[PDB]
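Undergrad: Following this message is one structure expressed as structure tokens.
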Amino acid sequence: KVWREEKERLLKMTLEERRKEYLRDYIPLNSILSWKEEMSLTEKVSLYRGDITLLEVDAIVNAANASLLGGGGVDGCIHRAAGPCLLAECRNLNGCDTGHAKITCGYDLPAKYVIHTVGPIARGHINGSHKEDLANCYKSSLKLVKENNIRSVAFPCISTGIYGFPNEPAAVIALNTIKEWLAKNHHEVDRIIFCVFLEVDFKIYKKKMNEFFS
């Protein structure tokens, strides 16, 4: 396929059209409970343990590397699930800086768009620069959400695992950045989903959601 043509074709389609073609089973957005439903901004956030590539949302966020060509963790899962047009569109973007984001079509994903953001790498202790770059990943991703009329978006645990950002301080920055953005922009979205894969991340976000959104 030619990514520009496949992109034009997919972005015209309704969910009813897209569902007829889906490769895999999918998770409809109305099957994802709000934090409030699970118990005011509690209606605009979700905590979801599972596979971000199954989510039928306007955008999923990829914890990408500077090349944007794919890799391991959720990045590799997103490339396999989207198919080779995602790598082709990513190639054309010529990389992405730490704390910045770029948007592509989702191709074979149920997600309409992928927002690729490059988390900071902490080989040692997290420092002021790592902390501001991780915040900027969330902010640069949310700027693309607003600019592209994305009403549902799912975030993974950016910079955790091999990039070495400890899971608890990472969650605090993620939750803090989404809360300040929603305070100003809550009208622009129906749902921000924190899509965690690991139990350690689930347990951390579960304890914090009320502190931030209640």
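Numbers in chain A come straight from Swiss-Prot, and the residues shown are 9-47, 67-241, in order.
Header entry for method reads X-ray crystallography, 1.8 Å.
Note that Cβ sites are derived from N, Cα and C of the backbone, with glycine treated the same way.
Pasting the relevant annotations from Swiss-Prot:
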BINDING   77-79, 90-92, 97-102, 185-191, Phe224  substrate binding site
MUTAGEN   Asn92 to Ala  Reduced ADP-ribosyl hydrolase activity; when associated with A-102
MUTAGEN   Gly100 to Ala  Abolished hydrolase activity and ability to bind ADP-D-ribose
MUTAGEN   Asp102 to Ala  Reduced ADP-ribosyl hydrolase activity. Reduced ADP-ribosyl hydrolase activity; when associated with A-92
MUTAGEN   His106 to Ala  Reduced hydrolase activity
MUTAGEN   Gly188 to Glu  Abolishes interaction with ADP-ribosylated proteins. Strongly reduced ADP-ribosyl hydrolase activity
Undergrad: How far is it from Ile185 (substrate binding site) to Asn92 (mutagenesis position), counting Cα to Cα, in Å?
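TA: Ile185 (substrate binding site) to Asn92 (mutagenesis position), Cα-Cα distance: 11 Å.
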Undergrad: Give me the count of other Cβ atoms within 10 A of the Cβ belonging to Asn92 (mutagenesis position).
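TA: The Cβ of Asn92 (mutagenesis position) has 20 Cβ neighbours within 10 Å.
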Undergrad: Counting across all protein chains shown, how many other Cβ atoms sit within 10 Å of the Cβ of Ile185 (substrate binding site)?
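TA: Excluding its own Cβ, the number within 10 Å is 24.
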Undergrad: Long-range same-chain neighbours of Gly77 (substrate binding site), Cβ under 8 Å, sequence gap at least 6?
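TA: Those within reach of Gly77 (substrate binding site), by Cβ under 8 Å and sequence separation of 6 or more, are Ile35, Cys222, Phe224.
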Undergrad: To the nearest angstrom, what is the straight-line distance from the CA atom of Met47 to the CA atom of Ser67, with 19 residues unmodelled in between?
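TA: Each end of the gap has a Cα atom, and these are 12 Å apart.
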Undergrad: Filter the recorded positions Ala90, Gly188, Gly191 down to the ones within 10 angstroms of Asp102 (mutagenesis position), Cα to Cα, kept in sequence order.
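TA: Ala90, listed in sequence order.
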